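Let me give you the structure first, and then I'll get to my questions.
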Amino acid sequence: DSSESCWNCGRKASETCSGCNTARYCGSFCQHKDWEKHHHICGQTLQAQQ
Ligand SMILES: [Zn+2]
Ligand SMILES: [Zn+2]
């Protein structure tokens, strides 16, 4: 676990998952690339989609 780094790039991240406020990324593309994997642990905080 790096200090404020992109979950994919490994360099640096500025954006944060708006759905869980946890995941961090440097861009929209990075979020989409990891998004597929992200759904494995995302969507279990608010529980709206059901
Ligand atoms: Zn990135
Ligand atoms: Zn998320």
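Residue numbering for chain A follows Swiss-Prot; the residues present correspond to positions 510-559, in that order.
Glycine residues also receive a Cβ, built from the backbone N, Cα and C atoms like all the rest.
Straight from Swiss-Prot, here's the annotation block:
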BINDING   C515, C518, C535, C539  Zn(2+) 1 binding site
BINDING   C526, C529, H547, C551  Zn(2+) 2 binding site
MUTAGEN   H547 to A  Causes unfolding of the MYND-type zinc finger domain
Taking 8 Å from the centroid of the Cβ atoms of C515, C518, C535, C539 as the cut-off, which other residues in that chain fall inside it around the Zn(2+) 1 site?
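So the additional residues around the site are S514, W516, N517, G519, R520, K521, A522, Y534, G536.
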Nearest to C535 (Zn(2+) 1 binding site) by Cα distance: which of the recorded positions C526, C529, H547, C551 is it?
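Closest by Cα: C526.
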If one looks at the chain holding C515 (Zn(2+) 1 binding site), which residues at least 6 apart in sequence have a CB under 8 angstroms from its CB?
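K521, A522, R533, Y534, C535, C539 - these are the non-local Cβ neighbours of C515 (Zn(2+) 1 binding site), listed in sequence order.
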With DSSP assignments reduced to helix, strand and coil, which class does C518 (Zn(2+) 1 binding site) get?
coil
To the nearest Å, how far is the Cα of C518 (Zn(2+) 1 binding site) from the Cα of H547 (mutagenesis position)?
15
